[PDB]
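Down below is the structure, laid out as C-alpha cells.
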Amino acid sequence: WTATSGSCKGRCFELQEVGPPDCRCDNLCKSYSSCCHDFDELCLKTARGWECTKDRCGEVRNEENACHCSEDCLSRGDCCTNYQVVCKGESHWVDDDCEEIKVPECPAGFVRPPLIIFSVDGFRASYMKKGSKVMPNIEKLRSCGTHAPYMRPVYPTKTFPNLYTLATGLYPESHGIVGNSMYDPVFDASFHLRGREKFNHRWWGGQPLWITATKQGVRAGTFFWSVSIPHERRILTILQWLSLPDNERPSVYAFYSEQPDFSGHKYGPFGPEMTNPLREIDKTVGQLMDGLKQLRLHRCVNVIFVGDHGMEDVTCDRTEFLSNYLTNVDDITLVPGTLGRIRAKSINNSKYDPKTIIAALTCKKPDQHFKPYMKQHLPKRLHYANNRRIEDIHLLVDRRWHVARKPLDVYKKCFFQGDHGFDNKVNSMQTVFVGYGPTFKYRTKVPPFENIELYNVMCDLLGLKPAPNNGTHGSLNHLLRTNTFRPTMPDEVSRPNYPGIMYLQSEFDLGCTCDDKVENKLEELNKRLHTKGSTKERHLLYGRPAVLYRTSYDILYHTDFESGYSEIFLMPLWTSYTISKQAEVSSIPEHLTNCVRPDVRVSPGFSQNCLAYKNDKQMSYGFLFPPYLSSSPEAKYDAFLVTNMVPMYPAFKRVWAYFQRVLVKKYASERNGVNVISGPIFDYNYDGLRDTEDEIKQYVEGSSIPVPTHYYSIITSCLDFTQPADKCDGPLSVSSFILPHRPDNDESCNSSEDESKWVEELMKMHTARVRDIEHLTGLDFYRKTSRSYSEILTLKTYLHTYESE
Ligand SMILES: *[C@@H]1O[C@H](CO)[C@@H](O[C@@H]2O[C@H](CO)[C@@H](O[C@@H]3O[C@H](CO[C@H]4O[C@H](CO)[C@@H](O)[C@H](O[C@H]5O[C@H](CO)[C@@H](O)[C@H](O)[C@@H]5O[C@H]5O[C@H](CO)[C@@H](O)[C@H](O)[C@@H]5O)[C@@H]4O)[C@@H](O)[C@H](O[C@H]4O[C@H](CO)[C@@H](O)[C@H](O)[C@@H]4O[C@H]4O[C@H](CO)[C@@H](O)[C@H](O)[C@@H]4O)[C@@H]3O)[C@H](O)[C@H]2NC(C)=O)[C@H](O)[C@H]1NC(C)=O
Ligand SMILES: Cc1cnc(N2Cc3cnc(N[C@@H]4Cc5ccc(Cl)cc5C4)nc3C2)nc1
Ligand SMILES: [Ca+2]
Ligand SMILES: [Ca+2]
Ligand SMILES: [K+]
Ligand code: NA
Ligand SMILES: [Zn+2]
C-alpha cells in the first residue's frame, strides 16, 4: 500500500529510495507502481521536446518545458543538450577532433573524475564495424579511446546474469542470478522478468559497484531506470545530478538502453529494421557528450560504453522438442529457449530418474541441436554449476536453435527472429567495450577480455577497494593510463622436498612388472646429472609452479620432464616438459606395453600400485609425460615410472593417447616448440576450486589412489613464433584445456569414429584459462618470466576460443 497523495515537489529523481507507505520520486518508482500522484507532471516533462531551436534561444524560463534554452540554464544545469550549439555557436562534441586527455580537466570542487557507464542491451560486438557509418558518436569514443574488438559475456548470455556480473565481478553461480527465470528450492520461490519476486534482495548476492562505492564514502547515482522513462530524460537526469553541490553529487552513474536488444529479438541481429535503433543509440551518446561539453565535463569524466551480450538469428522453426525424445514429458519442468534446465515437475514423484532422462536425450538424432549434461560435466570455463538454482540437468543448445518441452509451448505463447543465451564463446554472443577519458588510454586497442574483469577496473577508476570477486585484479592494467593495480605474486605455502635415491627395488611390493633389466661410466654420470636437474632449464621454462596450500610434495627431475609429485594424492600435481619443433614421436615398444617401474626416490608407502588397477575392472592408467615423446630409448624408461602414472578410464585414455601421440607434436610443429604442463584436477563438489582430501568421492578400487574429475594441460610458446618456445625473448602465447575424466565418450556423438574425427572437437569445447586451472589446483604458474606481472595476469586470463573471425 502506497500513500500516493504525497508530492515529488523538489524530489524528482531523488537518490535515496523512501520507505513504504510514503510515495516515491526515484527512477524506479514507476516499476513498483509507487510514484507520488504528481511524478509525471513534475519529473517527466516533455513540453517542446528535447532540442533547443533558434526561436527559443534566450527565452524566459518556462518551468513546464522538458529542457531549457534560457540564459540561466547552464547554472540551473537543465539546458537541452544542444543549447550551446543552437544558441552560442559551439560545435557538437562528435565534430571536434580527437585530442588526448592526459589529465582530468574538472571544475573546481570535483574530488575525482566521475565514471559514467553507458550500458546497451543486446549490442553485438560486430555492430561496431558493421554499424560504424550510422554511429559517429560511438565511433569517436571507440577510435579516440581504449577499445577491445569484443568483450566476452558470462554464460548464460542473458540480460540479468550479465548486468549483475558487470556490477559484481562474479560468475552467475556466485552472485545467484543464474538466469532471467529461476526456481530456488530453499526459498521455494520463483524469479521472473515480469513480477515483484525479483525485487526481493534475497536473490542478489555479492556486492554490486553502487554498494561498494557507498560503503567507501563514494556517492552513486541509481543504476536502474523504469522502462517508461524516455532515454532523453535519463540523460538529462544524469547531467542534472552532475550539477549538484560537491557534497551531494554522485561520482558514479549508469545509463541503460533496452535497444538494440528489443528490436534484435523482432528483426534478427542484422535485420534492415536494426539501422534505426543503432542511429537512435548514437544520438543518445551524442546528447550525453554534448551535455558534458556544456558543463565543461567532457575532459573530466571517464565514460564506459559496454554491452551485456550479443544477438543471434533464431526463428520458431529451429526448435527441438523434448516430446520427440522423452516418453515421460509431463513429469518434467523445463526452463526453455537458448539453454535448457530440467527438474522433476513434483518432488513427490519417486520414479523420476535423471539417468534415464540423460540417456533418452543423448545422441538420438543425427543433427540433434542440443546436448544434455549433468551440470558438473559442463565445460569448466562456463563456471555454471555451484548454485542450488542451477538444475542438475542442463541442455547446451546449438547457436541459432531453441529447445522447448512440447510444440504447443511455441504457438500457445512466427514472431521473433533474434535470441541470445548460448555458450559465451559463440561469436554472435560477444559484446562491446570502449573506455574514454583521462584514466583510460588514447587511441589504444586492447585484446578481447571477459566482463568479470570490469568490476575491478571500475573500482580502480573510482579509487575503491573491490569486494572479493572472480576478476584477476591487474589483468586489465593495460587499459589504464593511471590508477593501475600493482599486485604481488602470492606467497608459496608449501616448499618442495628434493628426494634422492633412498629405496631399493625389493622394498616395493606394488604388483608391477617391467622388462627393464638392461646394463658405462660416461652415461652413468649423465643419468645421475639428469636426476639431479641438469635438464630442468629446458623443461621448466617459467619456474616451478608455486603450491598455495599446505601439503607434502617432491620435485622429481628427469631427462625429458620435471614433476611436482604429491605424497598425499600419490601422483603429480604438475608435470612440465618442452617439445621442440624438431621432436620425433616414437612408439611404446612391445616389450614395455605393461611396464610400470618403482621410483627409488619415493617410498613404497607414498606410491601407487599396479594391483589396484588390475582389481579395478573400470579403471586403467595413463602417464602424464608421454612415453611417445622420449628423447632416447634409454630416457623412455623414465616415462614408465610409477610417479608418472595417473588413473584413467579406458574411454579417457582414447582422448589422452591421441593428445599425447598426435596433437602435442602437431602443436610443436605449428608454434615452433611448446612447453606443456599437465596434471590432475579434483573438483567433486563442482565449485571450481581445488578439493581437499576429504571431498574426494572416488578411489581406485581397494586403494587410497584418488580419481581425478579432470585432466588439464597448459601449452605455452613464443607469441613471436619465429623464436622457439625454449629461447623466447618476448611475450608468450598460451592455450589450455580442462578435459572431463569420464568413463564413456557419450559427450562425443561421433566417438565410434577415428580420434581424428572427434578428439580435437572435444578439447576445443573444454578450452580453459590458466586462471581456471589455478583455481582448480591451488598452483600459481609463470612465476619466473622476464615479463611484467600484469602482462602475465593478462596471459593467465586468456581463453583460446577456436571461433573464426
Ligand atoms: C568467485 O569469487 C567468489 C568471491 O570471492 C568466490 O566465492 C566465495 O567462495 C568461498 C569458498 O566457496 C565462500 O566462502 C564461504 O563463505 C561462507 C560465508 O558466506 C556468507 O558470507 C559471505 C560474505 O558476505 C557472502 O558472500 C556469502 O554469499 C553467498 O551465499 C548467499 C546465500 O546464502 C548468496 O546470496 C550469495 O549469492 C553467495 O552464494 C554463493 O556462495 C555460496 C557459498 O558461500 C554457494 O553455496 C552459493 O551457491 C553461491 O555459489 C554468504 O552470505 C562460509 O560460511 C563458508 O565457510 C564454511 O566452509 C569452509 C570450507 O572451506 C570451512 O572452512 C568453514 O568451517 C565453514 O564450514 C561450515 O559450513 C559448511 C557448509 O555449511 C559445513 O559443511 C561445515 O561443517 C561448517 O559448519 C565459506 O568460507 C564465499 O562465501 C564465496 N562468496 C561468494 C560471493 O560467492 C568463488 O569461489 C570464486 N569462484 C572461483 C571459481 O574462483
Ligand atoms: C527481464 C528484464 C531484463 N532486463 C530489464 N532491464 C530493466 C533495467 C533497468 N535498468 C537497468 N540498468 C542497468 C543495470 C546495470 C548493472 C551494471 C551496470 Cl555496469 C550498468 C547497469 C545499468 N538495467 C535493466 C535491465 N528488465 C527486465
Ligand atoms: Ca540483455
Ligand atoms: Ca572443489
Ligand atoms: K583396471
Ligand atoms: Na560417443
Ligand atoms: Zn534479449
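By the numbers in Swiss-Prot, the shown part of chain A spans 51-463, 468-573, 576-591, 617-886.
Each residue, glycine too, has its Cβ placed from N, Cα and C.
In Swiss-Prot, the entry for mutagenesis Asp171 to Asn states: Abolishes lysophospholipase D activity. The structure shown retains the original residue. In sequence order, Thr209, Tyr306, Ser307, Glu308, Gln309, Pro310, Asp311, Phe312, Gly357, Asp358 are the residues of the chain that are 6 or more apart from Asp171 (mutagenesis position) and have a CB within less than 8 Å of its CB.
Neighbour density for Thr209 (mutagenesis position): within 10 A of its CB lie 19 other CB atoms from the protein chains shown. Here Swiss-Prot describes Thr209 to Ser as a published mutagenesis experiment; the accompanying note says: 15% of wild-type lysophospholipase D activity.
Among the mutagenesis experiments that Swiss-Prot reports, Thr209 to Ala is described with the note: Abolishes lysophospholipase D activity. When secondary structure is read from DSSP and collapsed to three states, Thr209 (mutagenesis position) falls in the helix class.
In the three-state DSSP scheme, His474 (1-tetradecanoyl-sn-glycerol 3-phosphate binding site) is classed as coil. Taken from Swiss-Prot, the feature 1-tetradecanoyl-sn-glycerol 3-phosphate binding site covers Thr209, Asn230, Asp311, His474, and the record attributes it to similarity to another entry.
If you look up Swiss-Prot, you'll see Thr209 marked as active site, nucleophile.
In the three-state DSSP scheme, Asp311 (mutagenesis position) falls into the helix class. Under its mutagenesis entries, Swiss-Prot includes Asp311 to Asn with the note: Abolishes lysophospholipase D activity.
Swiss-Prot lists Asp311, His315, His474 with the feature Zn(2+) 2 binding site.
Among the mutagenesis results in Swiss-Prot, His315 to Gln has the note: 20% of wild-type lysophospholipase D activity. The residue drawn here is the original one.
Within 10 Å of the C-beta atom of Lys430 (mutagenesis position) sit 28 other C-beta atoms, taking all shown protein chains into account. Record note (Swiss-Prot) on the mutagenesis of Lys430 to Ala: Impaired secretion. No effect on lysophospholipase activity.
Cβ-based neighbour count (10 Å, all protein chains) for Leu770 (Ca(2+) binding site) stands at 14. In the three-state DSSP scheme, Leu770 (Ca(2+) binding site) is classed as coil. Residues or ranges marked as Ca(2+) binding site in Swiss-Prot: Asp764, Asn766, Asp768, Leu770, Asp772.
Under the DSSP three-state reduction, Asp171 (mutagenesis position) is assigned to strand. With respect to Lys430 (mutagenesis position), the closest of these binding-site residues in Cα terms is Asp772, chosen from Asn230, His474, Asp772.
The number of other Cβ atoms within 10 Å of the Cβ belonging to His315 (mutagenesis position), over all protein chains shown, comes to 18. Other than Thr209, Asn230, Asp311, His474, the residues of this chain whose Cβ falls within 8 Å of the Cβ centroid of the 1-tetradecanoyl-sn-glycerol 3-phosphate site are, in sequence order, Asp171, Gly172, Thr207, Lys208, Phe210, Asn212, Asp358, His359, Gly475. Residues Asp311, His315, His474 make up the record's Zn(2+) 2 site, and a Cβ search at 8 Å around their centroid adds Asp171, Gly172, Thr209, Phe312, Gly314, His359, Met361, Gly472, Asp473 from the same chain.
When Cα-Cα distances from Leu770 (Ca(2+) binding site) are compared across the recorded positions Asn230, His315, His474, the shortest belongs to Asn230. In space, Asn230 is the closest of the recorded positions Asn230, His315, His474 to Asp768 (Ca(2+) binding site), judged by Cα positions.
Proximity to ligand 2 at the level of Cβ atoms, with a cut-off under 6 angstroms, picks out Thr209 from the recorded positions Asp171, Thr209, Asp768. Around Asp772 (Ca(2+) binding site), a 10 Å sphere centred on its CB holds 20 further CB atoms from the protein chains shown.
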